[PDB]
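Report on one structure; see the data block that follows.
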Amino acid sequence: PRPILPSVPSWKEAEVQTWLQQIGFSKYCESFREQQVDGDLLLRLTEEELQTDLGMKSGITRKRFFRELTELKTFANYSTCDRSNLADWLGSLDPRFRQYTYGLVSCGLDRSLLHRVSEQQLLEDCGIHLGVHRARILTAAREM
Amino acid sequence: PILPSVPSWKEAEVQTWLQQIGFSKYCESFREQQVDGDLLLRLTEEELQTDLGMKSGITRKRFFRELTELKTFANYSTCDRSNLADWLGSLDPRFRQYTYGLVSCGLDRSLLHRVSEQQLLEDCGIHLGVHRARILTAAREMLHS
Amino acid sequence: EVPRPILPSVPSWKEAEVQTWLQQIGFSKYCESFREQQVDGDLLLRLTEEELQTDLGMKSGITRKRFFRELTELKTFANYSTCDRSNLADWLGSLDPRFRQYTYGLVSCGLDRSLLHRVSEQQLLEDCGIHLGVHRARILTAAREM
Amino acid sequence: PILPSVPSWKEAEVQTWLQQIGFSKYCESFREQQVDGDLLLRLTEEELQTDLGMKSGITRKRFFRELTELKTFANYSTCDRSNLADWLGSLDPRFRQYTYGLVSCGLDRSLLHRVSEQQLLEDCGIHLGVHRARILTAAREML
Amino acid sequence: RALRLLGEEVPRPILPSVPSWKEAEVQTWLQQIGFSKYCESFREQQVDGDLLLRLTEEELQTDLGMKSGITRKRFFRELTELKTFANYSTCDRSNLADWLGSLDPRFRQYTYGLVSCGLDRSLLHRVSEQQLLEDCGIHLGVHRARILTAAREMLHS
Amino acid sequence: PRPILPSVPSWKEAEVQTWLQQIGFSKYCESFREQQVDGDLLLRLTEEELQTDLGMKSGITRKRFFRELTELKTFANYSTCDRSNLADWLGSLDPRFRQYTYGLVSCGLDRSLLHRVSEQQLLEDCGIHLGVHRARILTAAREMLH
Amino acid sequence: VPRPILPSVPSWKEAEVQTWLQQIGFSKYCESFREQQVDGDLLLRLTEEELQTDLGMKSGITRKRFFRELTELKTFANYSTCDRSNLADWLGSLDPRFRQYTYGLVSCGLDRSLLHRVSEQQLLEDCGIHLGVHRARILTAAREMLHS
Amino acid sequence: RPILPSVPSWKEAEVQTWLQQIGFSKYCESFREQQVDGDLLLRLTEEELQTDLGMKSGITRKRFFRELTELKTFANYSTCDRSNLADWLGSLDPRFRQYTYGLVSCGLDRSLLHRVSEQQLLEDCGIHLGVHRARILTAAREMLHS
């Protein structure tokens, strides 16, 4: 079935490899192995890195990949890196927002600091690309 | 007739559709690229040209003509809780095509009032200004709770 | 010497009628490209400079100008009844007969008489393909009254 | 004499004119490209260089010098219902050359007042700012 | 009485009617100024008085084959002298030459540029900075500013 | 004798070499040696230098590298070059900010000067790329006792 | 009248330019300067671009050495033939080093009376004064000049 | 460990000796070929170092500038520095002494310094650190004149 609370931030190369198999991306196992992609790097993967460093030339294939990564990010356990439980805060707003947890905690944001965050920061620093999402997160952050 | 549940389509249903619209030539590319319903609905000019090998702008226009038809008469119920499809359709039947674009950003009826022109263009993929403006206008004259 | 039929239902034209028109206007040389690219009425009415150069192989700007001269004539005298419920054709024509050529551009965006008042300059240029500023300005002005 | 009806010229008359002005070398290109009166009047720098193969900027300048003459002394009556030709000419004989530019956008005397500087440049092909400004000024005060 | 125009250095004739010059007179002038090397190019391209007066950096480099910026500068130095002392009577009905000359003798060189756009004394008051640069080919800002200033302070009533 | 926090500013080529081995970047030992990277240069290393001069072509590899370097920078002993103890000031704000110490002291900033620092300075001169971090550091700097 | 102290560079011919190149250790470039027909006027107006592309001086360092010599020459040159209003002494009074800008200003037809109206853009683009510090000083002093 | 070296007056030979002392003998040939003397050494840019002197590595350039900054910090500028800007800059911060030649080359002195802008200190005088620019500017506005 579908894995329950995987601790992706603490994943090692081997766990990333397993996940690539499960989602039907075995073709890319070699690249990910050579590049030594662990949990931290997987969560922070960009379009650019995927295309140039991991050899995923097709925009459609990349879209499929990010579709899977988004799913993983949505259901991951962030407890090692998420002391204030931003995951649950984001999830309460909309389950789909949970995917942004690692982006926020990687900049050192927590519940208490969230109120002061700017739109630019959510886009550039936290990697929230959808305006709709940014706006909703911003709004809710100002009112808690 | 029956409206196809394109959001839930798999590669095989996409392959069938390509045949029906006279694009059998492209079946192999779509198979290789593993285009399912979700990816079909979200297909861009760029992806069509570069990743699927549809070099001609005219051919791409023909393709989008067919895709727009499909999108107009698709069943979105699995992914469209608030029934944005009918809201769009009531404005103009041709706007139903934008359903998946809106629900893919997590918009629904309640959130629609707050949407910006930039958001409709960049996030939702509504390319025609005329359409954007009409959708924006009608969204502001909704229920604001 | 005007191509026959006059007052044609270009929106409903198929490849064959496009082919016939190309012959009549002395562009037989391009029949093959139009055939290969499967240009019908709808696509002919929406044809761009870019598509004409790249996809249909009309390399000369002067040849493209000759082509658009003919296409403008066709668009000016075409029957748009199937696709133009609000009769934008007559509205445009009343302003200036030459403006009737913009009918398909306006109806293809889903504009009609009632919506026209709200249209912007950007919309007329980008969405409706009205390239001449003079024309855009006149159409815009008249739209803001109705 | 009588001014030639350049708007109605066919390929053959364009060919004749090229010979007369000493541009015989370009007859073949003009023939291949099927340049008639309408296209001759609307010819751009770009078309002349790329489509007609006139590589030299100096040669193009010589060509436009001849074309401007032709435009200045052409008969526009078929296409110029409101006689913009005479209006332009009265301002400055040299402005008659812009007749076809204006009538091709569907302008006439009555509409002229509403024209903008951008429109005269982009739509009508009036490249000299000085000329644009004078035509604009006079158009607003006939209103 | 600083008249070096009666000097041996200065190309003959003095006060030439350059607007009416034909290829042959252009050829003669090239010889006098030590640009014989370019005679062939100018002949081939059929440069007459009107084209000589209107010549641009671009035409000089690409169409006439003068690849060096320094050589072009030398050329324009000579052309500016010619333009400064030329007779513009055929083309300058309102005597813009004298108007420009009264401001500064070296501004007379702009005469053909101004009359070529259809400027005259009466119209000069309305001229813009853009027009002097793009239409008249006055490249030096200092010159543009002085001409502009003087034009705005003209009596048109 | 072994110190807890390493004195990276005083490191020589040999200590840099050792560190590369420990973090699994032995592959790059040669490049670092040829380029004569010491502690000072290691602390000041940029993306560009890492790619072009040290031959680390992969953006993923560079990310792994900087992940290790950030840790080193966070826990380094800066006492030789940090007379006013900006390290502890930054650390008090957030332990993760200690990584910016060498950036600040390399421009000649100290506690007394910190109040005057601008956003542009923190970005261009000090190399603080994260907006969130800049803003927090800036805020705290303005509200200091001069 | 045989040897002058301050050289009349504006009136120099090719031959005097050639001699100067030899003296400053740039004999290697004599042929290029000869071929390009560089006289005093052109020497004084030489740009970075012309020096690199037309005269073949590829190195930025070599160009810097060249301009170091040219700046000296420009600073001490006699401009009397072309400088009626004595802008040279005006510039010199501000700072001796600013005398090097004389030919740049007189070549645009500036003089003392016109100086008050000059703009920063003009000093940079038309007169070739590249150092902002120099432009600012010249601009400041020019604001206290009397115009007509 | 040179005491007050008169770098502005240095000839090719002294620059060569200096290169040897700092472990850059590899670059002696290029510096010789390009005829780098004291004046050119003090005014050297990243661009000239890369393109004209063949120092391809950014890291090597950084090492070089580290040495040059040291030399500039300890140099005797008396030939070119009549108002003793060197001591004024040094009194502010010993690390500012390195900017002496940049300032005096533009003809600046103690009395003029106040009129300089931040852009001028960057573009004309080659002061790359914003923090340094701002500190020099501030102190210049508050100084005692005659």
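Chain B is numbered as in Swiss-Prot, which gives 404-548 for the residues shown.
Every residue, even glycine, has its Cβ placed from backbone N, Cα and C.
B:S408 to A appears in Swiss-Prot as a published mutagenesis result, with the remark: Does not affect phosphorylation level. According to Swiss-Prot, the experimentally introduced change B:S411 to A is described as follows: Does not affect phosphorylation level. Taken from Swiss-Prot, the feature domain 'SAM 1' applies to B:412-476. According to Swiss-Prot, the mutagenesis experiment B:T419 to A carries this note: Does not affect phosphorylation level. Quoted from Swiss-Prot for the published mutagenesis B:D454 to K: Reduced ability to form an octameric ring and promote axonal degeneration following injury. Under its mutagenesis entries, Swiss-Prot includes B:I461 to D with the note: Reduced ability to form an octameric ring and promote axonal degeneration following injury. Recorded in Swiss-Prot as a mutagenesis result, B:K464 to D carries the remark: Reduced ability to form an octameric ring and promote axonal degeneration following injury. The domain 'SAM 2' annotation in Swiss-Prot covers B:486-548 and rests on sequence analysis. The mutagenesis experiment B:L531 to D is recorded by Swiss-Prot, whose note states: Slightly reduced ability to form an octameric ring and promote axonal degeneration following injury. According to Swiss-Prot, the experimentally introduced change B:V533 to D is described as follows: Slightly reduced ability to form an octameric ring and promote axonal degeneration following injury. Experimental mutagenesis is annotated in Swiss-Prot for B:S548 to A, with the remark: Decreased phosphorylation, leading to reduced NAD(+) hydrolase activity.
Location within the structure of each feature annotated in Swiss-Prot.
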residue : record               : Cβ within 10 Å
B:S408  : mutagenesis position : 15
B:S411  : mutagenesis position : 14
B:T419  : mutagenesis position : 13
B:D454  : mutagenesis position : 22
B:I461  : mutagenesis position : 22
B:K464  : mutagenesis position : 18
B:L531  : mutagenesis position : 19
B:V533  : mutagenesis position : 23
B:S548  : mutagenesis position : 5
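Comparing B:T419 (mutagenesis position) with B:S548 (mutagenesis position), their Cα atoms are 43 Å apart once rounded. Note on proximity: among B:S408, B:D454, B:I461, B:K464, the mutagenesis positions of the record, the Cα nearest B:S548 (mutagenesis position) is that of B:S408. A straight line from the CA of B:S408 (mutagenesis position) to the CA of B:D454 (mutagenesis position) spans 25 Å. Helix, strand and coil counts under DSSP for the domain 'SAM 1' (B:412-476) come to 47 helix, 0 strand, 18 coil. The helix, strand and coil residue counts that DSSP assigns across the domain 'SAM 2' (B:486-548) are 42 helix, 0 strand, 21 coil.
Those mutagenesis positions from B:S411, B:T419, B:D454, B:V533, B:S548 lying by chain A, with Cβ under 8 Å from one of its Cβ atoms, are B:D454.
Of the recorded residues, B:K464 (mutagenesis position) and B:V533 (mutagenesis position) place their C-alpha atoms 19 Å from one another. A helical conformation is recorded for B:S411 (mutagenesis position) in the three-state DSSP classification.
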